[PDB]
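First the structure, in the form of structure tokens, and then the observations on it.
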Amino acid sequence: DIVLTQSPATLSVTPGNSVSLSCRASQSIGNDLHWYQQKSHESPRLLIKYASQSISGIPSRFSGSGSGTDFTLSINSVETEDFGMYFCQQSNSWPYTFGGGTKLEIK
Amino acid sequence: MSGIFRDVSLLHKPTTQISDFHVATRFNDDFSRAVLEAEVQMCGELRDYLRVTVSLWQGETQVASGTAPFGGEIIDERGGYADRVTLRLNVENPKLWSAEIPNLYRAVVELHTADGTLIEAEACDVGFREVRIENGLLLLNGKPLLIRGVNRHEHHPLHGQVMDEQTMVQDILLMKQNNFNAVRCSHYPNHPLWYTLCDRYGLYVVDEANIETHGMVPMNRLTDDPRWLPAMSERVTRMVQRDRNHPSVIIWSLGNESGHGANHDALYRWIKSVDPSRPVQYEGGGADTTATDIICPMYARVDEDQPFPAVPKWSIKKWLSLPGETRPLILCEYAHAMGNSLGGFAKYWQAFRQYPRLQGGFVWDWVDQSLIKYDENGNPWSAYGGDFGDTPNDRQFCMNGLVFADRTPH
Amino acid sequence: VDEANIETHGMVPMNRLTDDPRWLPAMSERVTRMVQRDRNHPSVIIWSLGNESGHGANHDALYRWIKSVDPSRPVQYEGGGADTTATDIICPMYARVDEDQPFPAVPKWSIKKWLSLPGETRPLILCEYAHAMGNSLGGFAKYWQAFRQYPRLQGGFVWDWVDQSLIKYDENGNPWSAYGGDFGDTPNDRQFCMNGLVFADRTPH
């Protein structure tokens, strides 16, 4: 099955600064890569779909980029409400798979 | 159905901008060399410091670039277009696009000033391919195609006629997996992304105008009427202006089942004039009218004739050798896949394989146009014609796909 | 269909003489005299350059000659593939209805298919079809049906009318039908001379 590897595993940042999170697929998945945010005691929240498509109700500071095997989730000027876990998920082939996640923490 | 079923957007453009652009590729006898030709037009004030650069990339690698300022060649007694420019880039040993190998390039069109400042940029994917009918055969890059295709509607059991990337992609992959080369946009221009995916995954596309007047009597009634000429005209012209740069599109179609009227003849000529890179097809009025470059019937049998008055359907093998006939024949719809069907499919495949001028066809059709309904316990079930108290209706007639609405195969 | 007395079937390749300018004259006389002699008959509707002599430049010339001299009739010649530049009609021998026989150089496409080959527009009439040798004629109907469904398939010539058997006499002055090699003839093709629809006496098969 498709394996998604996320890096770094953890990223510390000070509110106001920007960050970019990486997700790489073991094989090409076109643009079928989505990004989720998950906080303790809460269900995942879809942030970006199909690599770079925006989602209504999500802060504009979130953007996605990439195609094939290398993808990135960027947060322009991190806010405290952004601290938590970020997971990428591919839907190009069944079974759908998730990356191991990147933890974003305050520095 | 009805509503705002495709996207809504906002686009912010500069005041002085790129208003349109087209791409074209010519080749030499053996395709070892090509010319990419880009015609650009702009809107706004024309200032001598304005320039255009068209660059061709292959990956990270720039392959060719050209720069120039506005102002075309003399066209007639009054001059040329001052707001247009055409560049021509030479490309040696271009990688060719085909459904077998979708070689693509990226073309960037920059509108800048001479001091290097960028006003704005546009782009598109480019595929080097030549489409021609020659000597009764339809050729792609010099060889003759054999279209393994299917007709596909924009249908989602849940979303009705709203399309999404996931669905498009699913469809594409199923098709490719199942030995399809091509798809027909039955029977209107599709959601934009579609072409792009085809361009990229590799499928030949027949782009079709949104014109079907099947229910008139006779069929011709509006299409033969000059008063509908304008309305029709816009359905064809805009399609072309919009999709003309996609490599996957290899044939233009005037619509569907609207008989054969003088309006078609005009529109067919229009296209030929505007974009001679592709052939035009239209089945209405007998499948072999003066408005089609290809004999493209629907449901013609292999060996048996169905000689309806006015618009018979000869056996395909026979149709080709009718006196004076020389065009290639590709079925716009054949092998009606409604329910427990597809008997005889092989007969077709065999003719296709034995007769050169029989270059395949489009099966009818891809997905079942069934919709989801819910029962007394929030249990879903597949609904069809008349199941929404809809009147009048055609019941199961909306289910002729090769795959179920959920994309599971029949 | 009036046909020139020219058949060089036994050469290798078939063309050998017909492509040779030195035979041009000889051939020429076989065509020209035929025309000068039979040209006024109404029954003659097509001229033929001969039979099974491959396809040579000599045919092309002779075909043009005729066209010039008597444009009232079409010319046909099957040699060299049945659809050469020396024939106004596609006129193969033994082409099947539905199956192709793609010999190198000179294939025999299925008749229905032959017509729609790219660029082709001539009518097709078989110079020989349905070899009537002995217990034969199976499938005859298939032909009739294509002929009837395809306009450009305007029929053909069955091969052939009478058995080329000869009369011999026995130990008691009793006659009997003889064939190839029965006259101590060498070399010979035996029964191959009997493909008629009627026996030599004109009694039907």
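Quick note: numbers on chain B are straight from Swiss-Prot, i.e. 206-615, in order.
The deposited model was determined using electron microscopy, 13.0 Å.
Note: Cβ is positioned from N, Cα and C throughout, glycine not excepted.
Marked as active site, proton donor by Swiss-Prot: B:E462. The secondary structure of B:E462 (mutagenesis position), as reduced to three states from DSSP, is coil rather than helix or strand.
Listed in sequence order, B:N356, B:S391, B:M503, B:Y504, B:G566, B:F567, B:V568, B:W569, B:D570 are the same-chain residues at least 6 apart in sequence whose CB falls under 8 Å from the CB of B:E538 (mutagenesis position). Residues annotated as active site, nucleophile in Swiss-Prot, with experimental evidence given as evidence: B:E538.
Taken from Swiss-Prot, the feature Mg(2+) 1 binding site applies to B:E417, B:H419, B:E462.
Taken residue by residue with DSSP, B:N598 (Mg(2+) 2 binding site) is part of neither helix nor strand, so it is coil. Non-local contacts of B:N598 (Mg(2+) 2 binding site) by the CB criterion (under 8 A, 6+ apart in sequence, same chain) comprise B:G590, B:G591. Feature annotation from Swiss-Prot assigns Mg(2+) 2 binding site to B:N598; the stated evidence is experimental evidence.
Under its mutagenesis annotations, Swiss-Prot gives B:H358 to D, F, L or N the following note: Less stable to heat than wild-type. Causes significant destabilizations of the first transition state. The Cβ of B:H358 (mutagenesis position) has 17 other Cβ atoms within 10 Å, all protein chains considered. DSSP assigns B:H358 (mutagenesis position) to coil, not to a helix or a strand.
Under its mutagenesis entries, Swiss-Prot includes B:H392 to E, F or K with the note: Essentially inactive unless very rapid purification. Causes very large destabilizations of the transition state. Other Cβ atoms within 10 Å of the Cβ of B:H392 (mutagenesis position) number 19 in total over all chains.
Long-range Cβ proximity for B:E462 (mutagenesis position), meaning a same-chain Cβ under 8 A and a gap of 6 or more residues, is found for B:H392, B:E417, B:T418, B:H419, B:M424, B:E488, B:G489. One mutagenesis experiment named in Swiss-Prot is B:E462 to H, and its note says Slowly inactivates galactosidase activity by reducing the binding of magnesium. It increases binding specificity.
The mutagenesis experiment B:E538 to Q is recorded by Swiss-Prot, whose note states: 10000-fold decrease in the beta-galactosidase activity.
B:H541 to E, F or N appears in Swiss-Prot as a mutagenesis experiment; the accompanying note says: Poorly reactive with galactosyl substrates. Less stable to heat than wild-type. For the recorded site, B:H541 (mutagenesis position), the DSSP three-state label reads strand.
Among the sequence features in Swiss-Prot, the mutagenesis site B:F602 to A is noted as follows: Decreases the stability of the loop 794-804. Taking Cβ-Cβ distances under 8 Å and a sequence gap of 6 or more within the same chain, the neighbours of B:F602 (mutagenesis position) are B:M543, B:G590.
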Taking just the CA atoms, what is the gap between B:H541 (mutagenesis position) and B:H358 (mutagenesis position) in Å?
-> 15
Apart from the site residues B:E417, B:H419, B:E462, the 8 Å Cβ neighbourhood of the Mg(2+) 1 centroid comprises B:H392, B:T418, B:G420, B:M424, B:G460, B:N461, B:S463, B:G489
Using DSSP and three states only, what is B:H392 (mutagenesis position)?
-> coil
